[PDB]
Amino acid sequence: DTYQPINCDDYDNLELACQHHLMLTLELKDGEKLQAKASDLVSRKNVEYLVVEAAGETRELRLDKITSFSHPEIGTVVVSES
Amino acid sequence: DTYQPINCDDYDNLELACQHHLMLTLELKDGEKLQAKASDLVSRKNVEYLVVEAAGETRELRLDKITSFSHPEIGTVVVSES
Amino acid sequence: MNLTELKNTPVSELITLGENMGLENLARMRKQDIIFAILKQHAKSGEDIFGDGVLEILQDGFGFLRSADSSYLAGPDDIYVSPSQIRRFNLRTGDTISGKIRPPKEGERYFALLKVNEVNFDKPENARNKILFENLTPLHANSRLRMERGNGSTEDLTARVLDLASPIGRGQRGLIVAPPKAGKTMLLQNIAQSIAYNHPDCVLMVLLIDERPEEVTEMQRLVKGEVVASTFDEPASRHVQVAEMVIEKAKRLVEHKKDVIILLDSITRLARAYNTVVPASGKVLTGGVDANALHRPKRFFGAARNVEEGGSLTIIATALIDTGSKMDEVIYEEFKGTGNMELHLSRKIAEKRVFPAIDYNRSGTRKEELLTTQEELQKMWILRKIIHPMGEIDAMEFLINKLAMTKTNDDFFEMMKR
Amino acid sequence: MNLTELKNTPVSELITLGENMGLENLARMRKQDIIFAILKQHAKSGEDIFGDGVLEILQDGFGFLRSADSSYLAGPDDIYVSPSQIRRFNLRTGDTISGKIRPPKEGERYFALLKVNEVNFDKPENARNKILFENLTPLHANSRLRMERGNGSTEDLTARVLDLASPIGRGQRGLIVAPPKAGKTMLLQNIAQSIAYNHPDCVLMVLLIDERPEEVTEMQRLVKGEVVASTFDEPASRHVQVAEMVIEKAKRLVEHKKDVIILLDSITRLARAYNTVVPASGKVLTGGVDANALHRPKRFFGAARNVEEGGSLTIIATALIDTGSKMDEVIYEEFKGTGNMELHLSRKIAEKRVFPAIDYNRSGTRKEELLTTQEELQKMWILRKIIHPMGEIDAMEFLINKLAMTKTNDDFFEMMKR
Ligand SMILES: Nc1ncnc2c1ncn2[C@@H]1O[C@H](COP(=O)(O)OP(=O)(O)O)[C@@H](O)[C@H]1O
């Protein structure tokens, strides 16, 4: 329902990955794997969103729905919903 | 038949064209195509004129009568009706 | 949309428009950035955008159209004019240009002119055939700018005293010599209201230099015309810039046969600003005032004239005295004999809580017989003869008592006659 | 727990706290090291830890949350905030951020802001939609800050005479002119105590520049509100750096409809600090002060205003005169006609051991009719008429004599009349 902002460190990890075109692996609440390319972060209506160009679809989704993100080049950590 | 001055951006395109002496292609309202170089911009009797060296005779034509002009260096430019 | 009304809408209302349009996080940046942002978004829709401003040609060759709402302050929203356009239309600095604008392209940071359709509130081909201001022959003022509103209010008392002491005409070059606390600000406000009511046709500009920020706000709400000011926290180069824009804009209007009135506060602060900016020449006068520093303030003050052709330019500047600074005294010394009209405010009259605190004996005008009629001039001479023996404090107290009972200066003369 | 509690925790107390929770070593006396260790153990155990500070964005792009206790001095314990967060929430210099704090990562000297939940004492979403300070329209001060306490003690005389001589309002740009020895510090203490007791809601900040450490120690004890100061042994860059922190913090509070009062001691010292830190502009006037050097202090002093939308910023600054150096007097001459209120201190009254040594005849505000009611202003005018012929030294003796037996100024006016 109501959007809850993610932790700053979790925000930084996606921010640094998107700013230099780093591939990110998506793990949602349901448990589906979405390995695609993330461009940047767009915030609208006081809600932060992530845009992933999965085969050009450029899907947009809320940040709080992400369970964790994994990548070998960078540190792999799991966000905390508190 | 009053004179309708061209837009400022279009005038600037011809202005630096004269300075660099481009062999631009001129298309008129009637569809006459010529390849010439514009020597400068001359305005008389509150009417602006373009002087080009087609056929080595320095012909003079009104600005509003020009429909389009293009160069290999600067893309095709179409003047607005206003 | 039209750029002119965007700069007039309140900042809070701009935020609502920006959020509705699609922008976000625009509530924490300056108004100029907000206006530039919403214009950029609107331009992407392809709709035509109309803008206007006063041309300021830089030393490089290109110029910018600046708005009087921000007191001609350089900002992102200022329109850019190419050097070719300044050469295409015979445009000088100070010209008011209106037309369509286009969003910046790659490598460009400002909106650019697209089509000029109005220069100095006239057709572009007619404004380029106007004789330059320097070529117009000056004349003595011969048309009276009567400050008397005639409604009989207490605030009208100052205007009536001003008519008796120093008549003001079109093209006058007046000085208001004032001590630190003599109601100088309220004197200028009273003059501005009289000009707006009596002479709606005249273009009124109020110029404030080194003014406190709260004083600027009240002046803009009161004056019916145009108010441009530079606060004291701005650099000295900013004071010079706003003064140059006002005088050049006034000159362009006079070339179109218009009556322009400039209320300056103050010529002293303007001179001090030029002293800081002008490079030293080695000949420093007393008080640390450069000899060539005062050349430019005098050019500003010397532009006030009554053109023989249509038009006029009136400048009424205030000079500060008894401020305890040697620099202020030196500046007033050089401007002493340059004005047609002199109006002296007296500190002691103000200390007696009597307003307006006007030194009647020391204030007057040159060639006043041109401004007034023949009978009125005789009556004024009679009044000056009576006032002359009286002291400065006594004269003002006596003068207001005789003016309070009457409603018009004509009735005041009639009552004084018998 | 939070870092702020551990900053002021006694050394004996924190040792007792550390030993019970399971700290291995506590013999070392370095407070920062031991408080670092306990946070690390808390983070390993998963315990939440919080911190607070005032943001200071550097030119690089990132900033640190400085602490008011250390006078916003750079230190190892300052919380680092990444530029990504600065872009995420619209953060300007001076914002106060409180929230979860992360222990430093390997290779990072400073702690990193784990999470932010309150900025400027409000939710992060709401604090990002506050109009900028520059976009707020200034106004004259209307609501006044009474400082006449009802205690009737001897210290209350200084507050009562200050109320009569020159009223202080919300948003007043007051200025204090003092000789080298006139008991200036006593006057600031009386105002600070009066403001805190009469107006608890208004945020009070005291800024001291080039102050001896002993004076800072007693000032913090006396003043209830936040006190920030810089010692004279610190470099001139520190005086500039601390001044920016105070003014920017005040501006952010005013954006939240808050009334902020700043006491400065002194504007003369702050002007000197800016003089030596700014690059030379190529033109230097009398006294060895650069022309563009004084631009920055005027920005600080000119920020005082009464915001029409809500809240106000009151800046009362002290100036030093006839201190030997001509640099001090030229600075005062530049700030002369820039303040709404002007309060003067006379040495010849101070030498006679008569306190406060205020010059009644040469001090006052500009628009008293807005701060005071209709009846009070007339009484002040009647009192001013009596004092005006009197000399400066005898007037204070007249004031203190008639204010001794009067409990309140209202009773004094009744005693004064008839
Ligand atoms: N015509 C007037 N009627 C009543 N009061 C006046 C008048 N002119 C001046 N004053 C008083 O004199 C003071 C002068 O203030 P102001 O004119 O704003 O500053 P300055 O005198 O520096 O220009 C004002 O506070 C005002 O109360």
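The backbone N, Cα and C atoms fix where each Cβ goes, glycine too.
For reference, Swiss-Prot has these:
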- C:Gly169, C:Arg170, C:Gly171, C:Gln172, C:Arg173, C:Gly174, C:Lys181, C:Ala182, C:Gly183, C:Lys184, C:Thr185, C:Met186, C:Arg212: ATP binding site (BINDING)
- C:48-123: domain 'Rho RNA-BD' (DOMAIN)
- C:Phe62 to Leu or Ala: Defective for RNA-binding (MUTAGEN)
- C:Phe64 to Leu or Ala: Defective for RNA-binding (MUTAGEN)
- C:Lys181 to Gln: Partial loss of ATPase, helicase and termination activity (MUTAGEN)
- C:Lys184 to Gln: Improves ATPase and helicase activity but reduced termination activity (MUTAGEN)
- C:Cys202 to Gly or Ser: Does not affect the kinetics of ATP hydrolysis and inhibition by bicyclomycin (MUTAGEN)
- C:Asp265 to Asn: Loss of ATPase activity, helicase and termination activity (MUTAGEN)
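Cα-Cα distance from C:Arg212 (ATP binding site) to C:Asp265 (mutagenesis position): 12 Å (rounded to the nearest whole number). Under the three-state DSSP scheme, C:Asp265 (mutagenesis position) falls in the strand class. Filtering C:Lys181, C:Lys184, C:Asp265 by Cβ distance to ligand 1 (under 6 A) retains the following mutagenesis positions: C:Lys181, C:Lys184.
If you take the CA of C:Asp265 (mutagenesis position) and look 10 A around it, the recorded positions you hit from C:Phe62, C:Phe64, C:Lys181, C:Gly183, C:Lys184, C:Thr185 are C:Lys184, C:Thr185.
Closest by Cα distance to C:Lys184 (mutagenesis position), from the binding-site residues C:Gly169, C:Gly171, C:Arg173, is C:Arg173. Across the residues the record lists as binding ATP (C:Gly169, C:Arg170, C:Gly171, C:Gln172, C:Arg173, C:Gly174, C:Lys181, C:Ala182, C:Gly183, C:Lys184, C:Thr185, C:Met186, C:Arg212), the two Cα atoms farthest apart are 30 Å from each other.
The sparsest Cβ neighbourhood within 10 Å, among the listed recorded positions (C:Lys184, C:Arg212), is found at C:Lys184. Look at the recorded positions C:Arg173, C:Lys181 and count other Cβ atoms within 10 Å of each Cβ; C:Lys181 has the fewest. Annotated pair C:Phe64 (mutagenesis position) and C:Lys181 (mutagenesis position), C-alpha to C-alpha distance, rounded: 39 Å.
C:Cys202 (mutagenesis position) and C:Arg173 (ATP binding site) are 16 Å apart (CA-CA, integer value). C:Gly183 (ATP binding site) sits 25 Å from C:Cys202 (mutagenesis position), counting Cα to Cα. By a Cβ separation below 8 angstroms, chain D lies close to these of the recorded positions C:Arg173, C:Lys184, C:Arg212: C:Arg212. Under DSSP, C:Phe64 (mutagenesis position) is assigned to a strand (E or B) in the three-state scheme. Mapped onto DSSP helix, strand and coil, the domain 'Rho RNA-BD' (C:48-123) counts 6 helix, 32 strand, 38 coil.
Just so you know, the Cβ of C:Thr185 (ATP binding site) picks up 17 other Cβ atoms within 10 Å once every protein chain is counted. Note on the binding-site residues C:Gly169, C:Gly171, C:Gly183: the fewest other CB atoms within 10 A surround the CB of C:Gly183.
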